[PDB]
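Before any comments, here is the structure.
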Amino acid sequence: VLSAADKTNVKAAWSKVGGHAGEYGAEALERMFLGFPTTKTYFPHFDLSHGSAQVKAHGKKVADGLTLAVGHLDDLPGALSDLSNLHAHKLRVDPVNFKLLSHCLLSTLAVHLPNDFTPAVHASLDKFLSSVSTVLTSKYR
Amino acid sequence: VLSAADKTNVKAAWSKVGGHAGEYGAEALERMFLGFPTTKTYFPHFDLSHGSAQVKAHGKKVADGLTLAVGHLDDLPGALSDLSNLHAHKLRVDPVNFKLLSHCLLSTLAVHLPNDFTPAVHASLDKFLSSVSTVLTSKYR
Amino acid sequence: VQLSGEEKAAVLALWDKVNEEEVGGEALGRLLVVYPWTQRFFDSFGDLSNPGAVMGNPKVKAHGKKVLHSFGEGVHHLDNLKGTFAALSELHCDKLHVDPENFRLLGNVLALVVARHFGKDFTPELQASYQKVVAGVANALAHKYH
Amino acid sequence: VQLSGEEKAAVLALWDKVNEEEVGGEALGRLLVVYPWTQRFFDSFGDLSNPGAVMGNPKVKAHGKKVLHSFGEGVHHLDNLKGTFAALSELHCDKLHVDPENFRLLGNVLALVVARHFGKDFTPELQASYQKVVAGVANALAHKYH
Ligand code: HEM
Ligand code: HEM
Ligand code: HEM
Ligand code: HEM
């Protein structure tokens, strides 16, 4: 699922990001907006452009979101009970775009972190981002 | 995940199928082969045609597979430990085609069972077929 | 997908006799029961919370019909689809806010409402030709999103 | 996808300077580390079991290169792709047994090896144009499977 080594590889990477979590998370939000047209649809209220403090404000409550996901990584289901009772009841964001955002966070990522985003790491970061994905996704049917 | 009602809706449906499990499962195998060209690729050894006792022989060890999945439905992980240590180590059948087979089993299904394949049922049958999917899929990364 | 002159006579022939009713609303009702996160574009209507009544539902049955009717202009123009659908592709983006994933989702369901209506008349042979059509429609509908 | 005359000058301009080496083998090695079920079409080679050595790996680095070189004929012929790729689409089916899902998987990885090579030079603006290309390639490659 997540090996010690997974829980680990993940920690190096989520502590390089530091106080840049929502700097990155907002520029991952953006590229999804960018790369997939399709997803901008769960966002008709938002000022989508390079400007959008609706996106950075938005893009903060996300990485705020994953910062605290690294920390409560043994019990991911419990840490995310609310923030997935939210994705399911209300937002009802289709479980497909999650993979597009994880790849927009993943890349992100790569760019601000070239040296430390080894590949035993692009693999643990992909496991974490999928699990997060799966938790958020759960309370559906 | 699976409500009492899920574990239930599922039982009516998997006991109508009866001694037709591998009659259906072989004609679900076939339509995947049929509908998706793509999947026939994890099968270059098999005589794919209407004939294939390689497909019915094959199509038996599958429904044999889901018959015993209805039964050990509390503990799906344990029942399927082997038959997913198999999908992961060896076969390494990409977690994508699982959704194409579930929809080829689902439809299947509909056809031999029109009256009893209500929709509170097409929804519990889809939950079961996805969970099965997820178990088989687990032992990957 | 440069389908037999033929599988048309069929993908057409099977279509003729979608008594366009029972059928559209069942695709409709089957979609908001099964993949329940599509009840999202649809509190525009009523009671979608126990399936006896999504089915039991008129606004759905009506919506149901309209989605299927507009699918049929597709079946009968399966050459240059992208064209037929262009305006509703254009409307389902800038007006409607539809997860274009929800299209691929409704074809998969249709090809199942269909599978159920025919039984033994809905083959292998035929399911391959409708899985050929459904995806065709979804991708003409899936178009002019920017 | 009727891309700016422009985003070409770019999707081309960025491409020029894929020192076609370090790069292809990293896409290569990154794919059998991350999505490990692709090590399947590849015990044709050696030691793929600890990533220090998939990377550490020559047959990969070679395979790596050949996949990227043949991607480049794509970039430079991005009009009528389906054509360029037609023979290898034809070869990757009847000869090769490749999960065409594994193509979409290698573009996603590429657009990440690329993202990493450029950093700040690999934008929003530019990632949208490569996510436009990668999928284009995967679908010309994804072709004549029957
Ligand atoms: C890493 C993945 C995910 C995480 C950690 C996550 C987390 C969050 C959080 C923390 C919020 C704010 C909750 C609040 O308002 O109190 C939120 C809101 C929201 N999210 Fe998610 N999310 C994820 C994926 C997705 C995806 C991929 C989309 C869309 C395709 C999406 C769409 C939305 C929307 C529409 C809102 C509403 C915010 C608003 O009113 O503008 N989310 N999410
Ligand atoms: C309901 C879904 C799944 C179940 C219950 C399941 C179950 C099984 C079982 C019981 C076997 C036989 C094990 C034996 O030889 O001792 C098997 C084999 C195999 N399966 Fe799966 N499977 C599932 C999905 C898939 C899918 C969708 C594919 C391909 C896309 C696939 C490809 C294979 C292959 C290639 C074999 C090897 C059999 C042979 O040597 O011919 N499976 N599976
Ligand atoms: C085969 C697929 C689709 C076809 C051909 C189709 C067709 C249509 C048509 C013709 C209309 C009428 C608009 C007008 O008067 O110009 C419509 C409306 C609409 N559609 Fe689609 N549709 C498809 C899929 C979807 C899906 C999957 C969703 C949602 C899951 C959806 C949501 C809507 C909504 C919300 C409306 C407006 C209903 C209202 O006024 O409240 N459609 N569709
Ligand atoms: C951009 C994607 C792809 C391109 C453009 C590409 C291109 C090529 C080319 C040009 C060859 C040489 C064949 C010849 O001599 O005619 C080749 C071989 C081959 N490819 Fe692909 N390829 C792609 C993706 C994939 C993927 C994703 C897989 C597996 C995951 C794969 C597996 C193979 C294998 C196994 C061979 C033969 C290697 C050997 O001789 O052992 N390819 N490819």
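So for chain B, numbering is Swiss-Prot's, and the shown residues are 2-142, in order.
So how was this one determined? The header says X-ray crystallography, 2.8 Å.
The backbone N, Cα and C atoms fix where each Cβ goes, and this holds for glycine too.
According to Swiss-Prot, the protein has these features:
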- B:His59: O2 binding site (BINDING)
- B:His88: heme b binding site (BINDING)
- B:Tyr25 to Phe: Exist in both chains (VARIANT)
- B:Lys61 to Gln: In fast chain (VARIANT)
### Message
If I take the Cα of the residue listed as 'heme b binding site' as reference, which of the recorded positions B:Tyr25, B:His59, B:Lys61 has the closest Cα?
### Response
B:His59
### Query
Measuring Cα to Cα, how many angstrom lie between B:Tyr25 (variant position) and B:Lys61 (variant position)?
9
### Task
Across all the protein chains here, work out how many other Cβ atoms are within 10 Å of the Cβ of B:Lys61 (variant position).
17
### Task
Within 10 Å of the Cβ of B:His88 (heme b binding site), how many other Cβ atoms can you find? Include all protein chains, please.
21
### Query
Since the record lists B:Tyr25, B:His59 as recorded positions, which of them has the fewest other Cβ atoms within 10 Å of its Cβ?
B:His59
